[PDB]
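In what follows, a structure is listed as structure tokens, so that the remarks can point back to it.
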Amino acid sequence: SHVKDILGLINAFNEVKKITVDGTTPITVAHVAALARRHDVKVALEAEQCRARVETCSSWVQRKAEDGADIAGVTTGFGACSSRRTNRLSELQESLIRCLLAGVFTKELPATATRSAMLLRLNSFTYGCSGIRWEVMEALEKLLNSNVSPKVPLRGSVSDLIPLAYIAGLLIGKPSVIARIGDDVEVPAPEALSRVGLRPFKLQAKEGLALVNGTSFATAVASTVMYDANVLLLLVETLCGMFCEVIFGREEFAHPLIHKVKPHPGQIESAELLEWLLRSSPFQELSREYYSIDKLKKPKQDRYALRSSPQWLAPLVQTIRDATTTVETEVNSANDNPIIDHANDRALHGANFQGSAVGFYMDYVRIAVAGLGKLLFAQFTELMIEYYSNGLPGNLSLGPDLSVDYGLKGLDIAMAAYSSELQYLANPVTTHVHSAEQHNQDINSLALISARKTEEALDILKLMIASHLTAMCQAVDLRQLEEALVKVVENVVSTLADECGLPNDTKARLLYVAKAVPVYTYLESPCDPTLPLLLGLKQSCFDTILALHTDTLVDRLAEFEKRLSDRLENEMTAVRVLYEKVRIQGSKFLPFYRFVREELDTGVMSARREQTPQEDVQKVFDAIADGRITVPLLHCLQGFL
Amino acid sequence: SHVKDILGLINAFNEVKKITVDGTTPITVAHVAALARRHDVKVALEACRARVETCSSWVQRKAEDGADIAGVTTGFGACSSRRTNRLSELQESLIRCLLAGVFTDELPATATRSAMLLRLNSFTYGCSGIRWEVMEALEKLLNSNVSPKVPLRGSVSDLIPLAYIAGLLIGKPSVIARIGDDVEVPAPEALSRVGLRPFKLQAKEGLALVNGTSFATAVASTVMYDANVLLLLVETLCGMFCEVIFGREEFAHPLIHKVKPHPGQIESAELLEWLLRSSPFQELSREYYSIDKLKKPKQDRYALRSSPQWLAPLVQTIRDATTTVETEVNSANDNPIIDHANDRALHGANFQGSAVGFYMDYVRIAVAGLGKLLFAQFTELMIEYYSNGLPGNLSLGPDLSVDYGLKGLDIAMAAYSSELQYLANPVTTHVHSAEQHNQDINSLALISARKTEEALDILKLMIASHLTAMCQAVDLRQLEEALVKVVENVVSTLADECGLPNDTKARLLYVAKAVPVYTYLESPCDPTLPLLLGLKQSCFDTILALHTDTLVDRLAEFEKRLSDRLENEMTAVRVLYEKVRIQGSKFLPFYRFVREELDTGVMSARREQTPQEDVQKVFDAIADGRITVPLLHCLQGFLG
Amino acid sequence: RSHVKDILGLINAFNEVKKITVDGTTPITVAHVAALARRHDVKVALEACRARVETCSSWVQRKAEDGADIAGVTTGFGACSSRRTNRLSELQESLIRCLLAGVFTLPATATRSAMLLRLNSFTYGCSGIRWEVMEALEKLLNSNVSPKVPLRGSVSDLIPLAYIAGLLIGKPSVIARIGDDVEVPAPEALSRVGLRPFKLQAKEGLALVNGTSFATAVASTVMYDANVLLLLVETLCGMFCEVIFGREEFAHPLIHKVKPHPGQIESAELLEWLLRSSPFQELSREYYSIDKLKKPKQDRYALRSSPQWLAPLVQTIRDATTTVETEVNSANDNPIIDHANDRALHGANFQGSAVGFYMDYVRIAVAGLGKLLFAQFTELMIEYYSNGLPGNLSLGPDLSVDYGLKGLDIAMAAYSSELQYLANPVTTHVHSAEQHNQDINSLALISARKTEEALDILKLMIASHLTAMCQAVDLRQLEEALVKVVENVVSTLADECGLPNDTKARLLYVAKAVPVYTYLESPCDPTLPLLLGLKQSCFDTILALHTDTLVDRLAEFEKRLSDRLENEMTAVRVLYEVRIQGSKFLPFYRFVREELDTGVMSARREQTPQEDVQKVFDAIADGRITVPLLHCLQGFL
Ligand SMILES: O=C(O)/C=C/c1ccccc1
Ligand SMILES: O=C(O)/C=C/c1ccccc1
Ligand SMILES: O=C(O)/C=C/c1ccccc1
């Protein structure tokens, strides 16, 4: 299952301490993300594996260039200018870098992406096709492990000459290039090199081109994008189960036979996960009891945001998993040109610098992320509306006084804003190819641009997941309070039926109403005669007077109402206050509920809780952003397959 | 390799004679396209029958005994809380409600018949509750070329359009039915003409007919068949582009792609290396770059050199999408799912067409990517600065003042590419909360499939144009080789006649070989054009090297003789050509097909046929499938 | 009379305003909003409209206390309006609590602009807010205090406005900036400016949040910038003509009179004036008089079709400015209190759709301006389309180690590509929102934000294009000087070698007619176009005069070309390292070269393309670019 594969990525992300870079061992997206996000993670460039290969290629290129071999961008001009020959080998390479230091700082790429790119460029060199000197690769390793990286302008690549030239610029000690050292220091490139015991390199044949002629920045951003897309995908799938529990869904939507006869792999696998999460759920028992009361006046099936979730998820799962493979292939490639086949004495002229595999798949993933967002939006919408939430209060407002408690209405508005922007972001970037660079680059991938937009889409999806999880924790509390309140109402009604000495017929009629009327429809003023509890009791009292048909019966029914009116509300208040100062204990989603309530320190939302919705959702968002959310996710899933 | 898979699709499309429908044998997109486009292809529903019967009997029996089953003893969609024992009238009321489209324009019969096949196929899995007799009727209608006229729009994926198939089966008079290409009659008359009687819907049968993905998936099936064929055509014609543009075939060298191993990158390059190995045009290319080598580009522009990298995601998208669409074709897309073996009806959402919808979005982006590749290649071909000796606009002339060549096609190619990029925005991002907020997610698959279909129509136009231009370029390259040999022989011959020294003779022949003929073809002895400029430059040099009055006498005589004979010899060879490298090329079948089989010729002011007339013939051959004959011929022997 | 004068008016107002008067009758323009955002010496002056404000606030408080039925005042909010209540203050406090729902994953300029716009809306006396709250807004604005606001959450501006309300009522969770440096909790911020936290009275929470202030604040600075940058682009089409050797006839008034889109007429009118008696158009005419019948009769579309292209873009930007200013000067609040007639009027003036749709349109028009710059830049970089200029505007002479502006050229494609992507619409993505109460909503802040991003990219493109054109000016001036040297050397060598007068004249024609940048790299190279032309002229002379003395002298001429030619060409170039002096674009060239301290780009100039373009970009961003723009346009109309 893809579920196992994603769990695999998460564990690798958590567990890795050293990234082996040797030209044969694969780098995964989890490794790239770990490097970027955990500074304890170090790069290990292995000499025994690949130094010999690199040195053979290096000396082949320098020897061949000095003897006047005709090789593009080595004894030849760049791009549209490859007709121009020259024997000024070093100055050809110097002139390239000067030409490409052409980005502009408005008011930049983050260090996470820049360090990831440096890693990917280093990896590309290990295949021994580039002609770069081993010593430069050692410098890249040292800069990575010492937290040194250049400040890079955001824009300029059609996919990654301009942004990579800033890495080259650091390596050759260009004084105009500014480098970070950790989080606090920044200094000119030459001073950065001296602080980590390096000297500026003088570029030899092909070395300038080797540094800049790759897909490292697009593929770097795409790598962290795809790691995040996997984690958030699994989180969304998992939380569809929690949604079923709180909304009072019918778990039959996940039955394996439904998906066996429409066997999209992502449909089968998401449904398999959901069935396991919901099997013998204590919340699904509450749902079953709810639909057994007044059965023929309630919906036979759930709305699509739940019932249709495996079908919806199918292409989204498949897109994210297929895109991960493609991105990792790019990570583990010689993306450079010319390709030096030193063994056969040939410089091979192609276009491995073309970022098209990444570019197209970034467009697809962004569409899939918008699909995940729409699912979340539709589920959240149902949850806020009492007509669609099967007993829950509008806006998940606890009240009891709803006139000063609008619950999660602000989050609901925000969810619409999030979905809307996300759907806009999902238009493609690859459809905007311009004929570029003196019409030499008449097709180009725009991969870094697309990756950056998919990254922005995932930021928004994070926000949407944080809100949805926060709302579902609120709904857990309201369902647990609901169960407790109905028991109080039944007890008061039963006891008072005895105290006032009503017949059995009457008593049982009244107890059915107490059981059947949704408690959140009258919690605000339980004895208000226009609200649904009294409305139901009154009609039951009229029927019982008709069925028994007297003055004594009426005396006692009148006494029942008075006694209700001095006792009911206080006992309902008491149980709610106790709750504020249990089905979730048997739910697979207990680790999420515990995480949010205890570890992040929150509570049921109400006018008596002074923390804003922002304060609560911020805590959840931060835990999603920094990876802490994977702990309850893995806890929730333990034992699965 | 995907190449062998696509060849397999094409062969299946051509060779199938009956589609076996039995609930276990897979239907492929080639089968669906065959059924749609070749009316001799018949459906054979193979009795599966026992399962279907057991299912219908269970449903009818349970409904009658008051079982609670959505859309069967329950209202539809957002109204599923309302129950009823009026089993037949519940089903008739659904069809009436869904006969809600408007004619503005309709879904074509090809799509409607494909949808009828896909609905029939869904029923074979024994999950739907429909009667076997209704399935037999669908088979008969399919084999008799009867289909309802269906409105284009109204599905968010396919209740409304499917209701017209149901309407035909129950003989609704307001439902108009096609029989073949012209006859249109009311549903009851159509049923009578093919020996059928209207059905009276029993429990669940209305819902069974309408509650699936057959229309979106039908359009998606022919969309994917075409995307596979057009993909292979584009990849193959990248090799023909290399031949006419004087490319360097090294871009397809396997080591380059081994070290960046995207499967579609490796597989496209593998095909291209094989296509270009031993090419006679690549011989001409190598000879071309050996002359003034240091004044000519070292490598090609991206539209060629980067083609395998560009093609890689396009290949992978089209192949993966094909698998997903076929999974849907071979599914029970219906609800509830009757699990009669376990005495249960299961409530889910297999009618949700999201797998198809999302993949139609991706394929449309990939198709836009193919169109951009074609546009870029075509652009280079039309511009003399980028075409390595070909005339601008591929204009033969010789009088270019009244011959603008393929400039009209060039303008059109920009219009095609531009529309195509617009079409490739996603449909799935426009999900509205629909049907009293019951359908708060919905796939829009039929809408998306329709837009991808529109994109592929434009792609066909671009392919037709590009192939037409490359046949022109083949002719221009063959005439170029013959014209230079004539120029060489005349210069060699006149050098002898005029008693020029060997230093002189060597210089003048170098010029004759080195100067691109299309730069002076319009007036070969014009002293301001490149041949004479070159000869005059070499004559000054020879006078200085040999330093006289006798040499000058002879050089003046050379210029005079050239001025009396050169034009006439160049004219005669061209006139003769208008009334050989390609014979050794793997693309010979394309050139032969376009030139001989479609009856075309080198384009010029002396050829009466318009660009329209020529490209129309190629487009028609792409659209009706005849183009696969030269394609399969071209690829014969690839990978054994 | 012209949109050009209207834009010059905006710029002057932006520069010159000292105080923004807020009074319920004097309009606020987009230049006023931008000036308050960007010039901290600009103060707000709330003019005590006091009477009508007080009348309105007392009407609302009294009516609410007496149990009048008013939405969001004695009833719940949005989808909850069925619920009535007499808990007047708590209702308003419950609203703010509910709306502090953003998350940190908006700049102070936008927040302060939004504060200005909310204050303005209140001056019309329709809102019920207390005068004292308005006084507080004025004080916060003038003291540079504003809340830190989350970027997202509005469908247009409840959530971001709630952070302004949270500041006013001293919510501890709300963080406030005071100037550029310090951040403190709201209560601390209020006390530092001598304010106390407000306790919201009837309608005040709603009044504070139920508006279009944020969408409209971002849109105001967007429209200010769009006007300035449009004029800059139009103006610089004239500079493009000068450097590319265009034919100025494309801007002739009759062409545009017979297709009279106002934007077409007015942009052509500017360009005609800019190009009249241009010293570069004089050079252009001389160029096309040499081998006239071998050169294009017309220019390519990026220049010749510029007025037709600009027409819709001018019109969209000017029309959108009007709409945005109408919104700035509106009571965007609900209910609207008609105190004179004792009615609270229930409508939807909080709906930002006028702004939202126009932000979509302007984003499309900005993408159009970008495409025009990209096309022009592309022409300039390609020797086949630049009428004599070197590829990539590379000075060389050694082109093998000078790729010129190739980096900037790649970046322009990247800029254009992203810009075209951004210009898809936001307003087509309306979701049914807020328990299906907001089943239509404008998304105006989101759209304004995307148009703002598009304008950031357009600034980069303009900075690049101006830098390239300054390079081109230098290359054109050097070109004229170099051709003079070649002519003089050829001329004197012809006399000195005793060549016939007709031979001399043919050789001098070659020197005038061959583009110098095709042989600057090695002028005596016998395969480059100078020597190719001279060789064919020398053979033609030999035939014409058909001797061993003539040939001796022609051979000496060729040889002695190596004595002096290259050294003289090198000398004039190094010395270079008057035509612009008489151009209307002199102020741009002088600004870029002298004021910003740059020079002709080459391998000998140590500064990178980044360093040069950064200077130009900064001047565009901070507004310094308007000084040379206004200088250039002095006297127009
Ligand atoms: O084709 C290549 O290998 C390199 C192209 C290029 C173009 C511009 C700058 C640098 C390299
Ligand atoms: O869920 C189903 O099985 C059917 C839903 C539906 C909705 C509208 C019309 C008909 C059927
Ligand atoms: O005027 C309306 O209909 C709604 C206003 C509003 C204010 C806050 C939250 C939601 C709605």
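Following Swiss-Prot, chain C residues are numbered 8-55, 58-114, 124-174, 178-567, 574-604, 618-677, in order.
Using N, Cα and C of the backbone, Cβ positions are placed for all residues, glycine too.
Annotation note: C:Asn231 (mutagenesis position) sits in a coil segment as assigned by DSSP. When other Cβ atoms within 10 Å of the Cβ of C:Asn231 (mutagenesis position) are tallied across all protein chains shown, the result is 24. C:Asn231 to Unk appears in Swiss-Prot as a published mutagenesis result, with the remark: Abolishes enzyme activity; when associated with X-355.
The note that Swiss-Prot attaches to the published mutagenesis C:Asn231 to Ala is: Abolishes the formation of the MIO cofactor and thereby abolishes enzyme activity.
Swiss-Prot lists C:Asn231, C:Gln319, C:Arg325, C:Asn355, C:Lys427, C:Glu455, C:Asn458 with the feature (E)-cinnamate binding site. Non-local neighbourhood of C:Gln319 (mutagenesis position): C:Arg268, C:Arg325, each in the same chain, at least six residues away, with C-beta under 8 Å from its C-beta.
Experimental mutagenesis is annotated in Swiss-Prot for C:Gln319 to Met, with the remark: Increases deamination activity with beta-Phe. Increases beta-regioselectivity in the amination of cinnamate. Abolishes enzyme activity; when associated with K-325. DSSP gives C:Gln319 (mutagenesis position) a coil state; it is part of no helix or strand.
All chains included, 14 other C-beta atoms sit within 10 angstroms of the C-beta of C:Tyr322 (mutagenesis position). Quoted from Swiss-Prot for the published mutagenesis C:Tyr322 to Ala: Abolishes the formation of the MIO cofactor and thereby abolishes enzyme activity.
Here Swiss-Prot describes C:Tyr322 to Unk as a published mutagenesis experiment; the accompanying note says: Abolishes enzyme activity; when associated with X-371.
As a published mutagenesis entry, C:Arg325 to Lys appears in Swiss-Prot alongside the note: Increases deamination activity with beta-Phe. Increases beta-regioselectivity in the amination of cinnamate. Abolishes enzyme activity; when associated with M-319.
Taking a C-beta cut-off of under 8 angstroms and a sequence separation of 6 or more, C:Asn355 (mutagenesis position) has the following same-chain neighbours: C:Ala80, C:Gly81, C:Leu227, C:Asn231, C:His367, C:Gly368, C:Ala369, C:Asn370, C:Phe371. The secondary structure of C:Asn355 (mutagenesis position), as reduced to three states from DSSP, is coil rather than helix or strand. According to Swiss-Prot, the mutagenesis experiment C:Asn355 to Unk carries this note: Abolishes enzyme activity; when associated with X-231.
Secondary structure from DSSP puts C:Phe371 (mutagenesis position) in coil. One mutagenesis experiment named in Swiss-Prot is C:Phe371 to Unk, and its note says Abolishes enzyme activity; when associated with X-322.
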Contacting recorded positions for ligand 3, chosen from C:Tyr322, C:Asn355, C:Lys427 when the Cβ sits under 6 angstroms of any of its atoms: C:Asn355
Packing count at C:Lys427 ((E)-cinnamate binding site) (other Cβ atoms within 10 Å of its Cβ): 28
Cα-Cα distance maximum in Å, computed over every pair in C:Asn231, C:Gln319, C:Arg325, C:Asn355, C:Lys427, C:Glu455, C:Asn458 that the record assigns to (E)-cinnamate: 59
Cβ-based proximity (under 8 Å) of the recorded positions C:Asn355, C:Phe371, C:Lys427, C:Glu455 to chain A, or none: C:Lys427, C:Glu455
Long-range Cβ environment of C:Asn458 ((E)-cinnamate binding site), under 8 Å and at least 6 residues apart: C:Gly87, C:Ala88
Nonlocal neighbours by CB distance (under 8 Å) for C:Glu455 ((E)-cinnamate binding site), same chain, sequence gap 6 or more: C:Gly87, C:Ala88
C:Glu455 ((E)-cinnamate binding site) - helix vs strand vs coil (DSSP): coil
Integer Cα-Cα distance in angstrom, C:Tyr322 (mutagenesis position) to C:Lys427 ((E)-cinnamate binding site): 22
Fewest other Cβ within 10 angstroms of its own Cβ, chosen from the mutagenesis positions C:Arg325, C:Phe371: C:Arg325
